Every structure is written in C-alpha cells, then in structure tokens.
Number of protein chains: 2
Amino acid sequence: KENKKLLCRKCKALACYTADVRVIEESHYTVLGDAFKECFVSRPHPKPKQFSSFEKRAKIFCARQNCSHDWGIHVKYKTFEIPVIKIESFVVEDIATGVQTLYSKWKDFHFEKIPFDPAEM
Amino acid sequence: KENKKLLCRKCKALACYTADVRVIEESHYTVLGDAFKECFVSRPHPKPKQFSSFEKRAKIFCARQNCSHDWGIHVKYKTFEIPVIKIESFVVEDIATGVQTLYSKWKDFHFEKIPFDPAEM
RNA sequence: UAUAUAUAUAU
RNA sequence: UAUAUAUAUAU
Ligand SMILES: [Zn+2]
Ligand SMILES: [Zn+2]
C-alpha cells in the first residue's frame, strides 16, 4: 500500500521508511540500507539469547544525543548481522497527510510487508 | 444478543448469565439476583480505595468448595452494595452450542449491555 | 515475537 | 476500569 515514515517515538526523528522494512520468519522486522545505520547505536545485550535462527547480540537505540530511545535489538541471522525493530518504538507518519499512528504491535500495522531476502544482500 | 452462561474460568462452575449483568458508568460490570450472591465469597479488601462513584470495600472469589478463584471485588456504589466482576475470570459459554470464549477485557465482549438501573434494585 | 508474575499511578 | 515500570518462562 502507501509508503510511510517511521519516526522515533521519543524525539520524533525520521528513522526510516516502510519501503525499506523486511520481514523475517513472518514475525520479526529488519530495516535495509546504510542510511538506517547512521540512525541507531548499539550496546551489548545484558542477556544475549538464541531462539530459532537469531542470536540476540546487542540492543539498539536512537543515535540522537539527548534521546537514545530503545528501538529493539541487533542480531546475527543466516550469515547476517542485522537490526530488529519494534514498532512500539516509532511513530508511523502518512507522508501525504501528516497523520501519525501509534502501533504497539507489528500485527496491527498493515503495510505491504515484504519478506526478507538474502539475495538483496 | 445471545443470552450466555458465565463459567468460573477455574472450576468451570456456573457463575451467572449475561441477562443478569448490568454495566455501570459504561465500563464496570455487576450481576443481579440473589442466586449469584450464593456463588461467591468475599474477604475485606487489602487496599480499600474510593474512585469516581464506587468505594472498593472487598474482594470476591468463587465460593466453590476447592476453587475460590478471584472474581473481582464488591463495592459500595451510591446507596447499594454490588459485586464488580472482571470477564477475565470467566468462560463465556454459548448455551445453544456449548462453544466457549475467553475474554480478557469487556470491551471485546459484545453482548446486549443493559445499563445499571436503581429502579430494578 | 510472545506467555506469565509483581508491585507503582489514575477515576 | 486504563496506564506505566519490573523480573521469569517460550521460539
Ligand atoms: Zn530519538
Ligand atoms: Zn471456581
């Protein structure tokens, strides 16, 4: 459907665009592009676990100064070291109207969800 | 809508019927009749509190022999003494089919909601 | 991602 | 009844 903006729920900075979001194993969400990389910062995870093919390695936060909002975690998937975000950490903004939407769960967010793909990478 | 049975989620005993349920201030639920009063027991509330029109005085549980499953509270609303239940403690069973539903919030339970009325009482 | 327990705040 | 924080279980 419509491409939208994901903003940091705390400082409202543009984190990324739904178009760059990919779905892993139908329930986890990752973001593509070197752009989102300059948008978050990591920190070793207090209790790194391994469920299915992920290995919870660190935690991620908004890179902005006085913000540092918790955005989820960073993991090791297939051969990939990628981030995994929670929508509860951003504000979705319709680019046309400016209307903002607060989701707590990725299930309620009905955008065109695109499967993750190694090939892209 | 359909008149249904309310069973104790724990021991599955019959607590009441939706016909006898009355909604208060549009978000609080009580049950009418003496019959239901015989289905539960109460204990003076540990943390009694007063809120817009109620005065939380006690906690009510399933009176059934070896269950005593927490069912909600018992309050002083206006000049009355009525029990306030949470659907979370019950199993809604459809009488005609026997089908059962587990609600966590009354907002999701869609039956015919008769507003509490002093004239009845 | 989800399940469960626990206090704390509001009417 | 609604919100917020906190630990444990699961993949
Ligand atoms: Zn931020
Ligand atoms: Zn019971």
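Note that chain A is numbered according to Swiss-Prot, with residues 803-923 shown in order.
The header says X-ray crystallography, 2.2 Å.
Cβ atoms are placed via backbone N, Cα and C, with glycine included.
Here is what Swiss-Prot records for this protein:
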BINDING   A:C810, A:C813, A:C864, A:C869  Zn(2+) binding site
MUTAGEN   A:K849 to R  Decreased ubiquitination and function in RIG-I signaling pathway without effect on RNA-binding; when associated with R-788, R-851, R-888, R-907 and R-909
MUTAGEN   A:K851 to R  Decreased ubiquitination and function in RIG-I signaling pathway without effect on RNA-binding; when associated with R-788, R-849, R-888, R-907 and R-909
MUTAGEN   A:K888 to R  Decreased ubiquitination and function in RIG-I signaling pathway without effect on RNA-binding; when associated with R-788, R-849, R-851, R-907 and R-909
MUTAGEN   A:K907 to R  Decreased ubiquitination and function in RIG-I signaling pathway without effect on RNA-binding; when associated with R-788, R-849, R-851, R-888 and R-909
MUTAGEN   A:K909 to Q  Acetylation-mimic mutant which abolishes the ability to inhibit viral replication
MUTAGEN   A:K909 to R  Acetylation-resistant mutant which inhibits viral replication similar to the wild-type. Decreased ubiquitination and function in RIG-I signaling pathway without effect on RNA-binding; when associated with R-788, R-849, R-851, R-888 and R-907
Per 10 Å Cβ neighbour count, which of the mutagenesis positions A:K849, A:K851, A:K888, A:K907 ranks highest?
A:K888
Which of the recorded positions A:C810, A:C813, A:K849, A:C864, A:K907, A:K909 have a Cβ less than 6 Å from any atom of ligand 1?
A:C810, A:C813, A:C864
Which three-state DSSP class does A:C864 (Zn(2+) binding site) fall into?
strand
Please name which of the mutagenesis positions listed here, A:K851, A:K888, A:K907, A:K909, is nearest in space to A:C869 (Zn(2+) binding site), Cα against Cα.
A:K888
If you count the other Cβ atoms within 10 Å of each Cβ, which of the binding-site residues A:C813, A:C864, A:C869 comes out on top?
A:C864
Cβ neighbours of A:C810 (Zn(2+) binding site) where a neighbour is any other Cβ within 10 Å:
22
Tell me, which recorded positions from A:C810, A:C813, A:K851, A:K888 are within 10 Å of A:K907 (mutagenesis position) if we use the C-alpha atoms?
A:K888
